[PDB]
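Structure record follows, encoded as structure tokens.
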Amino acid sequence: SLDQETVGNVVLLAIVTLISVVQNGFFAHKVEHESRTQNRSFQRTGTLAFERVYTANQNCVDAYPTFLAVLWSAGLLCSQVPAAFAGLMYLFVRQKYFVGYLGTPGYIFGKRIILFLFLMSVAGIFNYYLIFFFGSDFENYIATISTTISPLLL
Amino acid sequence: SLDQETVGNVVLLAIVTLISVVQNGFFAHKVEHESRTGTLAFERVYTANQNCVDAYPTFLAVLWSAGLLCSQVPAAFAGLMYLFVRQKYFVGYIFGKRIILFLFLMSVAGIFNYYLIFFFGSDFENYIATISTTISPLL
Amino acid sequence: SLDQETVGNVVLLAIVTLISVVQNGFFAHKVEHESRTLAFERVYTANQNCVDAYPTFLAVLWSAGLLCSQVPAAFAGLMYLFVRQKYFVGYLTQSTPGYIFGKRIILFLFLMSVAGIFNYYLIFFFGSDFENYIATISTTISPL
Ligand SMILES: CC(C)c1ccc2c(c1)c(SC(C)(C)C)c(CC(C)(C)C(=O)O)n2Cc1ccc(Cl)cc1
Ligand SMILES: CC(C)c1ccc2c(c1)c(SC(C)(C)C)c(CC(C)(C)C(=O)O)n2Cc1ccc(Cl)cc1
Ligand SMILES: CC(C)c1ccc2c(c1)c(SC(C)(C)C)c(CC(C)(C)C(=O)O)n2Cc1ccc(Cl)cc1
């Protein structure tokens, strides 16, 4: 439905987003598998093995929207390629963090990657305003010249 | 990488989202600090964070729907109010229903606006096509 | 703020998202009413399980809609919500559903996105193939 130009600005971000979706499903798969090691309803408490996978998942899930926000913020406002690479790095950290709970690491992981993607977005927004104000200064500059050189055209 | 014109339609929204990211970092940090030192104080901070995390993707959804389909300024302003109400809740240990509703209504209003402009464009096109055919033999 | 043409490519995705927001509010309301117990644990777990999966759903819904085709994506998203309703009420006897629901819908929206990306690269390479083809003739048929 969308044009070829704007999809080229998101394609790398979309690929890394799709990889994270596969990863999320893998995490969910691990939880469900560990849930059926117990034998009728789904509970959020259980054996030590289940509680470690469930909590690990819970941490990964709690940080997903934030990661998704900064990834796309960095990719669209600043630059796509670096943001997508840092996005991939976050996924590799998640993978090692999630398996790291399988005997424990802390509640938060990949703080610096979130920070880096956040910084890019700040730089991108500042880069947006710099180009906007330069555009309005160029517009005012041409408008001032036009009124000044106006009678000289007649 | 995107053009100047589209980025100007999402910039106010993106700032609010980034501030919410810092606030999410703050909430997660406050939980992390209490996790290192089960506890009666830990359960209050964990639940508060969990209550914010559970509502966050819904908020992010209505903020961006209202901003893109309706008007950016009121949506971003309401989004900033949500992060203020969110902040006060984390001190006292569902919040901001009325804000979520306001953004939801903005989106629906923006959607209704889209269709009005679409059908008007359809009406205008059909009207010009109707005159064009009946007038064609005259030239 | 966005132009009519681009908003036209996201309307159905927006509507679905908005219905899902209503459903999230319903689930959250069902939790708050129960919080004034086993009845509370089940509603909380059902909502939590739904919430956990929601951003993954929202990601593939829009990816599918934007990259592949809006109508099939929006309808599949709508199907996801019906399944999500049966799943939530299924927690509300000693037996409940598992942790995962609507995974085949997620898979379908995923595969749409992949297909939409492969569609992008096909037109792009064809666009460079055309560009390179024109440049070859423009050099050959030139000194005339
Ligand atoms: C509710 C959601 C979070 C969710 C949960 C589980 C999911 C999916 C989506 C998907 S769809 C996706 C692969 C993510 C595009 C699948 C994979 C399929 C082939 C459909 C399957 O095994 O049933 N699983 C199980 C699975 C995922 C990843 C690994 Cl590594 C192995 C098995
Ligand atoms: C899981 C995720 C959502 C997350 C969690 C914690 C995070 C970050 C990201 C970030 S990066 C961000 C500030 C969100 C752009 C930081 C801050 C940094 C500078 C990296 C640090 O101190 O380690 N913290 C700790 C922190 C944040 C905010 C306050 Cl008020 C105090 C401490
Ligand atoms: C945390 C977040 C996801 C959330 C949670 C609860 C929410 C809302 C938003 C909204 S806003 C929305 C309905 C989504 C437009 C409402 C409805 C209102 C009218 C504001 C109310 O009763 O307070 N509730 C309660 C409610 C929602 C849906 C049903 Cl079916 C019945 C009651």
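First residue shown is number 1, and so on along the chain.
Cβ coordinates come from backbone N, Cα and C, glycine included.
According to Swiss-Prot, the features are:
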MUTAGEN   A:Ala28 to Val (Swiss-Prot position 27)  Strongly decreased affinity for the inhibitor MK-591
MUTAGEN   A:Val31 to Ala (Swiss-Prot position 30)  Strongly decreased affinity for the inhibitor MK-591
MUTAGEN   A:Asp62 to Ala  Decreased affinity for the inhibitor MK-591
MUTAGEN   A:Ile108 to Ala (Swiss-Prot position 113)  Increased affinity for the inhibitor MK-591
MUTAGEN   A:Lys111 to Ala (Swiss-Prot position 116)  Strongly increased affinity for the inhibitor MK-591
Anchor-to-anchor CA distance, Å, A:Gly103 and A:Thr104 (intervening 5 residues not built): 8
Nearest recorded site to A:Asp62 (mutagenesis position) by CA-CA distance, among mutagenesis positions A:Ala28, A:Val31, A:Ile108, A:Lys111: A:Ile108
Rounded distance in angstrom between the Cα atoms of A:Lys111 (mutagenesis position) and A:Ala28 (mutagenesis position): 23
Entries of A:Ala28, A:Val31, A:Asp62, A:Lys111 (mutagenesis positions) sitting next to ligand 2, with Cβ under 6 Å as the cut-off: A:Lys111
Among A:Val31, A:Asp62, A:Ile108, A:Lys111, the mutagenesis positions whose C-beta sits under 6 Å from ligand 1: none
Interface-proximal mutagenesis positions, chain C, C-beta separation under 8 A, candidates A:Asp62, A:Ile108, A:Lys111: none
Sparsest-packed among the mutagenesis positions, when each Cβ's other Cβ atoms within 10 Å are tallied, from A:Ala28, A:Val31, A:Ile108: A:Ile108
Filtered mutagenesis positions - A:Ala28, A:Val31, A:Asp62, A:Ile108 - keeping only those with Cβ under 8 Å from chain B: A:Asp62, A:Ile108
